[PDB]
Amino acid sequence: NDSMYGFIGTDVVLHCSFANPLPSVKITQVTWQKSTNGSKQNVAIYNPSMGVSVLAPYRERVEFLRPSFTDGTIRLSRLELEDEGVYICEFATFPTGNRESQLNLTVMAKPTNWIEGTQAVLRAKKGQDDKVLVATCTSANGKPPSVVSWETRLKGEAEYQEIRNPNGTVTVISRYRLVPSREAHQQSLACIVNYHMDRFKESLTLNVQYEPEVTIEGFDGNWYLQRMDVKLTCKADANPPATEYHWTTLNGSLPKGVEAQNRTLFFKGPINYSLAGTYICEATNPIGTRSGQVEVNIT
Amino acid sequence: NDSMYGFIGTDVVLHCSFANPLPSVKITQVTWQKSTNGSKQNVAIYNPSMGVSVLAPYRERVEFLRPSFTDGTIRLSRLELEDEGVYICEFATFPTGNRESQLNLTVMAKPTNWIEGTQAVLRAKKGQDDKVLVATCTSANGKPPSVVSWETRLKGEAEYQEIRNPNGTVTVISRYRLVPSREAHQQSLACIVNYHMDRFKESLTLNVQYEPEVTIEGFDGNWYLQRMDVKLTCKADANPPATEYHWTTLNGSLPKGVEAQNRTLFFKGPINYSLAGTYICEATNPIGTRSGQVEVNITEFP
Ligand SMILES: *[C@@H]1O[C@H](CO)[C@@H](O[C@@H]2O[C@H](CO)[C@@H](O)[C@H](O)[C@H]2NC(C)=O)[C@H](O)[C@H]1NC(C)=O
Ligand SMILES: *[C@@H]1O[C@H](CO)[C@@H](O[C@@H]2O[C@H](CO)[C@@H](O)[C@H](O)[C@H]2NC(C)=O)[C@H](O)[C@H]1NC(C)=O
C-alpha cells in the first residue's frame, strides 16, 4: 500500500513502527525481509537482547536509525538495481504474535542520451524515391524507460525501438529517415527525450548535397541606348559549391565584345539595340549541371 | 507444497521443525500464523524464555506437542470448517532472521444422504405424456461435494442441483422424474452417492396404480365334441387388484348352462357344437375398467 522510489546510488529511509505498544506486550525481535515475487529473503534484524544483524547483500548498506521496541526504521544506502522489491518489516512479540508491514521499493536509473548522424553523404537526386537514415537518437539504460521523439520542421519518418536489458533498465533508440532534398539542407533536426519530467534536447544540422539551382541577377528595369559598363552575375545555389560557370546566348553566340570572367558577364561601355537576347549561365558541381536565364531589354 | 486433510471434529498434527540448529544461530521465537489468502492471523507462539501462547481462538484447541527450540509441531483439535487455510510456521532467529514453512489445511465434511419418494400416489394414465417426480436423492452439507447418481432399469430423467452453502459445504440434490406406467410398477430405483471412495446406496420400490389389463387363459388348442368339465380363467393384471369380474359373449347371451363364478367361467361336462363364440371378461378396479377376449373352437379330433 506504500511506495518508495530512489535513484541508483542514493539512500532511502524505510520506515517501520509498532502501532500501540501496551504494557503487557513484549517485542522479541524486529525483522526486515524482502520479497522477490513468491520468495522472502532476510535483510536486517534487530534483537533487543542480541543486537543488530545485517545479511549479505546488505553488508555495509543497512542500519537501524533508532533501534527500539517500537521503531525498526532503517536506511538502505547506495541503492542498486537488485534492491527492487517488496520489503516486509515484522515485529515478533509475546504473547500476541507477529505484526508486519510492507512497502515497495522501486529503483530508478537516469538514462544516457545522445544523437548521431549517418556516415553516409546525404545526396538529393531526381528519381530517388528512397528514404535514407539521417540521424539516430539513443536514450540508453534508463529506468523507467524514457520517451523519445523528434523536434524538426522536416517531414521525415521516425522508427522507434526498445531494448529491455536484463538488469531491468531499457534503452530506447529512434532512427530518423527522409528523402534528401535541397530544402532539407542546413535544416535542424533535434532529438528529444523526456525522462522523469526532464526534457533533454540535442540537435543536428543536416548536410545535404544537391544539383545547382541557377539565377541571374544584375539586371535592371531600364537599360539605355548607350548606357555605360554594365555587368551580369550568375548566383548559383549548390552544395558542394559549383566549380564551373559557362555562358551562352539563346541565339548561340556571345555578341563580341561581351567578356566572360566566370560567373560574371561584363558588357563594356556602349550598349545598343543589338545585345537584345536570352542569356544563360550553365553551372556545374559534383552532383550536377543546370542553367538559368535572362531576357534583356534595351530602349 | 504440503497438504493436510482432516474431517470435521477430528484432530490433525501440523508438523514444523528447524533443520540444522547451529551453535551460531539462536532461535528467538516460534510462531504459527494462519494466512487466509491476503491476511495473517496469529495462532500459537512458543518463546523459549517466556513459554507458550495460544491466541484465541483457539484457546483450548492447539498445543505444541513438544515445545522446543527446534520443534514447533502443534496439534489442532476438534477441527472446524473455519480452520481451512494456509498455515505458516515461522522460526525467528538471530542473527540469520526468519525461517518459515507452509502447509495447507483442508477440512472435510461427510455428507448426509437419503432418498425420498413422492408423497403423491403414482397413477398411470393413457395419454399422459407428462413426466412426474418420483424420488429425490439428497446428499447434504458435504465437503468436498459428493457425486449423486441413480441405479435403476427404469427409464426416467434425472435432474441434478448443487447448492454451495456459505460455510463451504455443498448440498447435491437429484430429482428423478418419469411418466408413470404399468411397467414402472414394483420396479426398484435406488439412489447412489459416492463420497471419499465410499459408495452409499438407498432404494425405493415404485408403486404405480393402473387400469386392468385383461388376459384369458384355460383355453386349449383342442376342445372335443363332448370333452369334460373345462374352465376359462380371467387373470386381470391390475393395481390395486380388481374387485369385480363380469362375463359376456360377443353375441349377447350366455349359453345355458355355462356358470360364472367370478373370474372363472365353468363349462360343465358335455361340450357340443354350440358353445362356439367370443368370450369377454370385464375387470374393474378403482382406476379402471377394461376387457379381454377369446375365440373358442370345438371339433371332433384332438
Ligand atoms: C544494465 O545493463 C546494461 C547492459 O549490459 C548496462 O549497460 C552497459 O554498460 C557498460 C558500461 O557501463 C557497457 O560496457 C555496455 O555496453 C552498456 N550498454 C549495453 C547496451 O550493453 C548497464 O550498465 C546496466 N544499467 C545500469 C547498471 O544502470
Ligand atoms: C452448512 O450450512 C448448512 C445450511 O444451513 C447447515 O446445515 C443445516 O444444519 C442444521 C442443523 O445444524 C439444520 O437444521 C438445517 O436444516 C441443515 N441443512 C440445511 C440445508 O439448511 C450445516 O450445518 C452447515 N455445515 C456446517 C456448519 O458444517
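Residues 36-337, in that order, are what chain B shows, numbered as in Swiss-Prot.
Method of determination (from the header): X-ray crystallography, 3.2 Å.
For all residues, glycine too, the Cβ spot is worked out from N, Cα and C.
Noted in Swiss-Prot for the protein shown:
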type: MUTAGEN; residues: B:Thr63 to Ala; note: Does not affect interaction with herpes simplex virus 1/HHV-1 and herpes simplex virus 2/HHV-2 glycoprotein D
type: MUTAGEN; residues: B:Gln64 to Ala; note: Does not affect interaction with herpes simplex virus 1/HHV-1 and herpes simplex virus 2/HHV-2 glycoprotein D
type: MUTAGEN; residues: B:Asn82 to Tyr; note: Impairs interaction with herpes simplex glycoprotein D. Decreases susceptibility to infection by herpes simplex virus
type: MUTAGEN; residues: B:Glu125 to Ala; note: Does not affect interaction with herpes simplex virus 1/HHV-1 and herpes simplex virus 2/HHV-2 glycoprotein D. Impaired homophilic interaction in cis and cell adhsion activity; when associated with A-63-64-A and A-133
type: DOMAIN; residues: B:149-238; note: domain 'Ig-like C2-type 1'
type: DOMAIN; residues: B:247-334; note: domain 'Ig-like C2-type 2'
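A map of Swiss-Prot features onto the structure.
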| residue | record | contacts (Cβ under 8 Å, 6+ apart) |
| --- | --- | --- |
| B:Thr63 | mutagenesis position | B:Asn82, B:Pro83, B:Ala127, B:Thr128, B:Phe129 |
| B:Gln64 | mutagenesis position | B:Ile80, B:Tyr81, B:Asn82, B:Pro83, B:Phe126, B:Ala127 |
| B:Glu125 | mutagenesis position | B:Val65, B:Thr66, B:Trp67, B:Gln68, B:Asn133, B:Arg134, B:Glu135, B:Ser136 |
Cβ contacts within 10 Å for B:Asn82 (mutagenesis position), all chains included, total 21
Helix, strand and coil totals (DSSP H, G, I; E, B; other) for the domain 'Ig-like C2-type 2' (B:247-334)
0 helix, 49 strand, 39 coil
Residues in the domain 'Ig-like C2-type 1' (B:149-238) grouped by DSSP into helix, strand and remaining coil:
3 helix, 54 strand, 33 coil
